[PDB]
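A short worksheet on the structure shown next.
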Amino acid sequence: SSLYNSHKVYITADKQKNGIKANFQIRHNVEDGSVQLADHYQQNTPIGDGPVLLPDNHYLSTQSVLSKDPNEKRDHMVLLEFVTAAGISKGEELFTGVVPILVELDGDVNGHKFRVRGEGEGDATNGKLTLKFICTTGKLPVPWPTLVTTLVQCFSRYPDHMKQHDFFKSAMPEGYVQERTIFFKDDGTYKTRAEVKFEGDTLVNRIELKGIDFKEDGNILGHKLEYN
């Protein structure tokens, strides 16, 4: 536990697929005080074919807050994110105000199938967003914390001198495809495909997620994380 807790998402351009790839590690605290590594490998490809801002090597800086809603009785997660870029087109046009967000997730983990819906709003200029997530099929079979990365980087606050490295906004509203492989040390793997685009003016992240080789007693299937 540190007080100022930034996770850095390292972004390198992929001239190859006209997109970007990314690499970072996530850490989850376990109840017994140890730590679960979760290695992320990410691929992002534009959906249209229009001009999109390929960038130079920078990183995103992310802080997450996870809370509950004392009223709400379903299995849920309230989340605030605070993202801003660092290291030194105009899809950026709609990211001027407070934008509505819908997030839909279809997921299979070792056969345990589930969905998650989420709504809220983001504010790219302040690099902030709020979202309430409900598990619309009941209990979540994995810990909420492990889904956070999978559950809209277009909302990062890009400083003025980096404004041309905002691939995410550039490729809007045709949007982009986000794919991650996520390796949990000594346990299973997630694969994710997601499409992020505008449907109306609300912003939508629709996701499929498959979860392979988990230990039905490991930290994930065993809900052994600090946020419980």
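Every residue number used here counts from 1 along the chain in the order it is shown.
Per the header of the entry, the method used was X-ray crystallography, 2.8 Å.
Backbone N, Cα and C atoms are what each Cβ position is placed from, and that goes for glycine too.
Here Swiss-Prot notes a mutagenesis experiment, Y4 to C (Swiss-Prot position 145), with the remark: In mut1.9; shifts fluorescence lifetime from 3.03 to 2.74 ns. In the three-state DSSP scheme, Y4 (mutagenesis position) falls into the coil class. Under a cutoff of 8 A between CB atoms, and with a sequence separation of 6+ in the same chain, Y4 (mutagenesis position) has no neighbours.
Under the heading of mutagenesis, Swiss-Prot lists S6 to P (Swiss-Prot position 147) and annotates it as follows: Increases fluorescence at warmer temperatures such as 37 degrees Celsius. Non-local neighbourhood of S6 (mutagenesis position): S61, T62, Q63, each in the same chain, at least six residues away, with C-beta under 8 Å from its C-beta.
Among the mutagenesis entries in Swiss-Prot is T62 to H, W or F (Swiss-Prot position 203), noted as: Results in significantly red-shifted excitation and emission maxima.
One mutagenesis experiment named in Swiss-Prot is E81 to G (Swiss-Prot position 222), and its note says Suppresses the 399 nm excitation peak, leaving only the longer wavelength peak at 475 nm. For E81 (mutagenesis position), the same-chain residues lying six or more positions away in sequence with a CB closer than 8 A to its CB are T62, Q63, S64, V65, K128, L129, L131, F155. In the three-state DSSP scheme, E81 (mutagenesis position) is classed as strand.
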Through-space Cα separation in Å, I88-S89, 19-residue segment unmodelled:
19
At a 10 Å cut-off from the C-beta of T62 (mutagenesis position), count the other C-beta atoms across all protein chains.
21
